Amino acid sequence: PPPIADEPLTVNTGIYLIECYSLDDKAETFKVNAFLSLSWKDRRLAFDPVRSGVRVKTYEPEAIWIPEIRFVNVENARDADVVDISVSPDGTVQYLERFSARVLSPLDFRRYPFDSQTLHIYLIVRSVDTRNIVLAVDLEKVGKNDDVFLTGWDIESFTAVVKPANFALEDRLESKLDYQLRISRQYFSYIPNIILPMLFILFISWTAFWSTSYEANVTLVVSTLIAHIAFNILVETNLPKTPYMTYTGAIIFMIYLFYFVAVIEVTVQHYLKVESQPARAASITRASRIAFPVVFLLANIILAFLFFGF
Amino acid sequence: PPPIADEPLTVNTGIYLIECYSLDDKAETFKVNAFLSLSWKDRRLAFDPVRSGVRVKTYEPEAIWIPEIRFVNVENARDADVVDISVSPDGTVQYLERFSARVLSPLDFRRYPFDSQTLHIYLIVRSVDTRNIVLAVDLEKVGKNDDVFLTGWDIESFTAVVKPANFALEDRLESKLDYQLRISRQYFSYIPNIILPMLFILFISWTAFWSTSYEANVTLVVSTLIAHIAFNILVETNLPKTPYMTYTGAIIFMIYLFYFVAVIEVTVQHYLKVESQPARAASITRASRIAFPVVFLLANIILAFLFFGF
Amino acid sequence: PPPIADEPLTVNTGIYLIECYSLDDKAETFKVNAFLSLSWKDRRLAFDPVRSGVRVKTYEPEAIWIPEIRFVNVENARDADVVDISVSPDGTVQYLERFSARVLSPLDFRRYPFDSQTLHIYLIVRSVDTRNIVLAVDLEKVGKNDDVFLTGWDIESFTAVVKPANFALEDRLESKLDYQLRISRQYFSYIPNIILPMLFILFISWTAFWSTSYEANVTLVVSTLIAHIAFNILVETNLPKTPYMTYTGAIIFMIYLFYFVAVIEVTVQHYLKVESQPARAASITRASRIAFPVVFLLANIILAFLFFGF
Amino acid sequence: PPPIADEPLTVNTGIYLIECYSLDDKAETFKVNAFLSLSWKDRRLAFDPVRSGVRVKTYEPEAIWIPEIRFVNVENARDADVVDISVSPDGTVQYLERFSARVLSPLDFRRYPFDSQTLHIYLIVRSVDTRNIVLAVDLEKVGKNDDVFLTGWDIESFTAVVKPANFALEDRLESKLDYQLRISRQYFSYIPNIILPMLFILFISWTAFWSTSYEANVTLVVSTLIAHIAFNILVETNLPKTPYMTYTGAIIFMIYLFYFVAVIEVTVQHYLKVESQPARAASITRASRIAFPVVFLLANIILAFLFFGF
Amino acid sequence: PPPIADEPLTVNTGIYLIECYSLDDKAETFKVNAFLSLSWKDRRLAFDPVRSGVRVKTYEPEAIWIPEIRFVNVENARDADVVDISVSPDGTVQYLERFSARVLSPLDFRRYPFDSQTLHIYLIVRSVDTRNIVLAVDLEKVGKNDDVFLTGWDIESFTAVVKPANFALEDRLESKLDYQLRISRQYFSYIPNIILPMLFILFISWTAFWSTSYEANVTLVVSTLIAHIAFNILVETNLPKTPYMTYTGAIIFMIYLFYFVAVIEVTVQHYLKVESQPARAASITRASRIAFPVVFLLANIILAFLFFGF
Ligand SMILES: [Br-]
């Protein structure tokens, strides 16, 4: 039973994040629990303060006409309990729910361990005969308690794009708003647990430049290449199948090379020292002791710069 | 209370995918959230535009008779909230829900990392006294926003088989429609993380052709064979028990061989170099240095062609 | 308000499997989605075809008395939506639901990779004053679409035991029916991924019979014994704690032996070749080269025969 | 509307287990599906057999006053459908439901692989003005069909503590009953899959007593110590964090020692055979060949006795 | 229909934990099942004891006005069944539910294996025209049965902050209470299964100080470094991505070093014993045999003190 207007009735929205949690890098989703604040003029139930009752009159959902405000990017129907409805005398309605749905926003894993994000929440509203434009009321949008969690992410800002986007969707215009949650990752536990350990094995790898034994040079360069897979696999696991290249997927894959040429050297420093020409052997071996850490440190500056500095 | 017809009443369907996500290769399911658009002539509630009210009249579900449109391949009862019902004067009803159910469509892992798919959504409708044929209205089927996700899959097209399939199921004909979601995989992260690393270990494996030590040739060929299982197992895990053979299950199993004969060689290059006949040893060893990468590259062309080129 | 009979009222049942999925070997359960067809004479609402209305009269569940048909082996209350109720003039009722519950049927893992199964679904019905016998109507039991899935299982037949079992359960007889789903496993992906790889490691294990080095004979027989645990563990995982012995649990455990005596040999071929008696060493080592694959192939024929051939 | 009594009204209870399953050693819970049989004198609806109707009168739940019988140790609200209600003439009510809730009973993992258990189900009932004592009717308690499952557990007995425990809980006495499900584990699959394999690796470990090579003695004792972790980890996983010590956690940890002193020996039989004193070496090595299996078999009798024999 | 007051109506709260379980260190949540005790003066339904009925009058929820008491940190809408409502004559209401929701409280993993915690449960209550202050009634707060579980945690105390926190949230003050569950971990199973085994491997690592062979010194220090990752990975898994440093993440990462310089030494004791200067070699090697365990034991006292002693 919608409110007879003279023009496109505006519905005023707001979101107060109460809880944030379980951001799931694999599925690219996150769970939010927040307030939903709606409001509109329904002159139809304006009501004579003096003449009866009091300042503001409390209704149940069934009485009033209420606008269907559906979330756009969501696994299932949102999950709200209603908190209070209060009609002002000028026929102005004040709605407040407290929903909790899991939200499907995509992430950009281009800088993986060192990445910043921009989560989205949507809310469309389809029209009937009287058009619906949604818009934001920025006093009920200051939504994000000084308690918002989000394990392993620093929360930067919850803002929103004032100007809605009015679509034409199946012979009925809808109106869609963009609520933005800006977060940066807590890269760090990525160092003691991935980055450093991954590097340490890589150095030990090429300790076999100061060695002459093949037996202990493969028991060396090879035994470390395995450990790398343990890390490649550990990392490849808490991360989705990007159609593009990650930063750690880069330096994790650049690494695979410095083991391949590493093994090449030890190998050559053999069909080169069984061909009685150790003239060359401990000449090559002597060089790798520099070429490597330098090509590396060079390629990491090349690689690093390639991703962040551009 | 169904609409007295003169012949099989047609119900006109449509689906606008709002969200796609969590395609689960193991369980062979995916979750979809979309619009469901139904419509039919129920002359029974035609209504004199001029004589009363307005252009179109809004009903609640309970009032009108509405057709039971059940999804065929679905874990549980679909999960829909109703969005609007609008009856035209000629007794024409306009229905719109916004459901979200998880869908059971099978996948063909024959080309695993490099595979394309054809997801299905069904919709039957069982009859009573007046028959039900369903059919598609292609203005409400253009369903798939320029935002449809599906992590790690490129979406190609959402179309549908106009001609329904009318069954006879337990003394009552049902009518089933075929909605098709065509997707190709984002093979790629499959390279830096599986294909390449898997290959690198295989090469190092057979570095033991340029070596004479048994101690360092098993510490060699064997230490890599393990790494392979770490990959076989990693891969075998994010994949169901196909009764047929995968492509990577092929080349992952073709590989097991090139380690077995690899180990055979190093082994023979021993009970052949302890039998003072290194005449033969560094003759065989010398050969393997070619036989292998060639039998391989040959067998991969043989293998690859076998799967895609046919 | 139950139908005044003159004797034990018969209720006629049937099930049309629409979907089968997620058979869970660990929990010994499976999920089914099907039609449930019930029917009985309730002379009490017979109704004069000519005198009023039409051929058959449609009721809601609340109107008619309907028999509580509870599933016996089920995690939770079954999960049904009602599809149609149609009363015939002779007072004969036609019921049809479309439930989906997860079913607790046990499995016999005696032949694990090569095992066939017999799933059960139950349906009791407790009496009040007029007794209830259930029984099957085999036109609504032909239930299993040419689409029934069940990943990694070949479905053989869905039949049912016509004669119910009438219990006395707490001073009220119930009537229970036995619906049988017969399935065989898709053993196969068990070969390229378990059986073969498991065998290959076992062979390499005992390549150390054609070797003299202890260093490379333990680096040998031992490095494979580990791989076996990787498989024992992989297999032990997708299988419950049987109080009996599996077939692959057998040959997986028979295997552990052929590594133990394998290691015994290499060990003895040492405190026997450091005791300057290589007379004996390369005599024993020479023999194992046959004793083993033969005791094995013999014991697998002994073992295999023991399970299937009896 | 509770039944005006002259003293504490007794409610008579009973449970017929229909299904048992998914006993979860980690969470310490199990799922049960059973009958719940209640009964009490509500003289208030006694009813003149001859004067009207019949022998017993069938009511719906809403009519009669029924006692709130809540389960004490349960994840969520129990999950019951009602099966039948029958009031006797003397005002005696006969209730019967068929619930299925998951039950939180603790387990004693002190003897882990060889442990017996005592599951609990509770049922309180809070009073109003007339007190409620619950008590058991042992004809509706013979609950446990000759079909009760419980994968990997032998079921011994379902009995119950006739005498309830009347609490005072928040100015209202409740009455709690103790239903006991006694089960022993099916230890066995624990042998071919854990116990034996775990032992075999331990023996091979100390084959390095009949060896002189350090290279092959570490490639020996060490390569097995890993295998052990694979088992320690496999076992530690299907088991909760006991604040006490398991039996297999014991013998799994006693084992870690026999690898440590095992490695100590091989190590010493080296900075003792490079100090040209093989006088001592193959004297110590010679001894370990006994000290070990004996200290072990001794410590296992010491250990085993310590747990079961006391 | 809220109770006309003369000032901010106080609502008196309380919680009786019946069950605690599944504390999930990764997600930082826990599941609780407890009583919720509310109470307030609604003079509006005071009721003449003598004049009619009895001492206290039982209502259903729909009759009385009841305050919306929403939990603040919760995944979804809490999950409560109502247990009893009793209105006193002075218009005083007595409410009792029995909810079960999963609770989002954060944890401080700074001392991981040896950490104590402080779980929170919240309860706000938004106002309308008459303000709501909540407050605690400490006879219905003694909530935590002598049965409260919480696997692998010792429960210390369930108390609550008497003084609520009255917010202004969107032009309506809410009133929030703090219920505290204080728990310490059952560190222990962390020793036989993580701490000790992790240490053992570390010692064996540096047995290669009493050795001269490079071949068996890398087959040594390296083979253990892998085992460490198996533990680093095992531990890193049952723990979230802290933006700070764990204690075991410390000593697990301090360890990585003592393997790196460990490998450095064995490596140097080679390009130093192939340079015919074993003067120095078995001088350095001789020293490491002390420097290491001491730098360690020193650094663990340095490390340990750094975390707990401050
Ligand atoms: Br491993």
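The numbers used for chain D are those of Swiss-Prot, and the residues that appear cover 50-359, in sequence.
Cβ coordinates are placed from backbone N, Cα and C, and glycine is handled just like the others.
Pulled from Swiss-Prot:
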type	residues	note
MUTAGEN	D:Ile244 to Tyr	Marked gain of function, with a ten-fold shift of the proton dose-response curve towards lower concentrations
MUTAGEN	D:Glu264 to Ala	Decreases cation selectivity. Decreases the binding affinity of TEA and TBA. Nearly abolishes block by Cd(2+)
MUTAGEN	D:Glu264 to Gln or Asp	Decreases binding affinity of TBA
MUTAGEN	D:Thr268 to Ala	Increases the binding affinity of TBA. Weakens block by Cd(2+)
MUTAGEN	D:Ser272 to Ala	Increases the binding affinity of TBA
MUTAGEN	D:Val284 to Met	Displays an increased sensitivity to propofol but not to desflurane
MUTAGEN	D:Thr297 to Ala	Marked gain of function, with a ten-fold shift of the proton dose-response curve towards lower concentrations. Also shows slower apparent rate constants for activation and deactivation. Displays an increased sensitivity to propofol but a decreased sensitivity to desflurane
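Shown here: features listed in Swiss-Prot, placed on the structure.
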{"residue": "D:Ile244", "record": "mutagenesis position", "Cβ contacts under 8 Å, 6 or more apart": "D:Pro162, D:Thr297"}
{"residue": "D:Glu264", "record": "mutagenesis position", "Cβ contacts under 8 Å, 6 or more apart": "none"}
{"residue": "D:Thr268", "record": "mutagenesis position", "Cβ contacts under 8 Å, 6 or more apart": "none"}
{"residue": "D:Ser272", "record": "mutagenesis position", "Cβ contacts under 8 Å, 6 or more apart": "none"}
{"residue": "D:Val284", "record": "mutagenesis position", "Cβ contacts under 8 Å, 6 or more apart": "D:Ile243, D:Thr297, D:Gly298, D:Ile301"}
Considering only CB atoms and a limit under 8 Å, which mutagenesis positions from D:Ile244, D:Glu264, D:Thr268, D:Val284, D:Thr297 lie near chain E?
D:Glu264, D:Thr268
Any idea what DSSP makes of D:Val284 (mutagenesis position), helix, strand or coil?
helix
In terms of Cβ proximity below 8 Å, which mutagenesis positions out of D:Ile244, D:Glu264, D:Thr268, D:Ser272, D:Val284 neighbour chain C?
D:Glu264, D:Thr268, D:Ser272
Number of Cβ atoms other than its own within 10 Å, given for D:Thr297 (mutagenesis position):
22
